[PDB]
Amino acid sequence: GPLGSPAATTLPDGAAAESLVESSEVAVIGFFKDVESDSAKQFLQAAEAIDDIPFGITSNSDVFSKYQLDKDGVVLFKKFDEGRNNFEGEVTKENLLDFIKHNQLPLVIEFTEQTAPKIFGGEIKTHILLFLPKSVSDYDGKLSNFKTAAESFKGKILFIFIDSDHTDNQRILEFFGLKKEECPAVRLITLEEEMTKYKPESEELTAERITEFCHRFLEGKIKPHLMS
């Protein structure tokens, strides 16, 4: 019965490393000298618990040199964005699963049929939504600005963008109770103790608008919900 293989892929060389990657858009590798330690085992049980993103491991000296390292440590590989995210230090199955799932996705994500489910999850997090009309033409510019702002608040909030989709996004508009007056705007969403949405108001500048919203929130401001 040709079937059944470890969720974690260990490559004693770079060549084997790239192989596992090509077999998966995004993958995370961990450097462990003595996998015999209870830590290493915990990391394994975790990688298996979640098959969302394949995990790999390495302990060869040749590998560390390639990445300019001389000590253990795990790092996540991604197509875009950072590409590599070295874990702080604490090796935990639960804490690792979160970092992986939270790092498995880009700093920003466009609203789409696939994004709908990807959002429902996250597990209590703060993310802002930006409504963009066409999006085309300003992709490079907007992206460059988004990344900058995202990196500044990386690990605290994720900036998402929504495509006007005046056609397929019809249902979405209904939920927000918006019609004809369906013009560009910025909306922020929070997650922790409840599911509350934030609607825009004043008109400033692209980044200044989004960055201004976050600041207000972290400034210990009041809850949005509606207008008083």
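All positions are counted from 1 along the displayed chain.
Cβ atoms are placed via backbone N, Cα and C, with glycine included.
Quoted from Swiss-Prot, the note on mutagenesis experiment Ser202 to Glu (Swiss-Prot position 331) is: Phosphomimetic mutant. Does not affect enzyme or chaperone activity. There are 8 other CB atoms within 10 A of the CB of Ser202 (mutagenesis position), with all protein chains counted. The secondary structure of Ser202 (mutagenesis position), as reduced to three states from DSSP, is coil rather than helix or strand.
The mutagenesis experiment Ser228 to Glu (Swiss-Prot position 357) is recorded by Swiss-Prot, whose note states: Phosphomimetic mutant. Reduced resistance to protease digestion, sugesting adoption of an open conformation. Increased chaperone activity. Decreased enzyme activity. Increased binding to ERN1. For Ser228 (mutagenesis position), no same-chain residue lying six or more positions away in sequence has a CB closer than 8 A to its CB.
Under mutagenesis, Swiss-Prot gives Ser228 to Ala (Swiss-Prot position 357) with this note: Abolishes phosphorylation at this site but protein is still phosphorylated at other sites. No changes in chaperone or enzyme activity.
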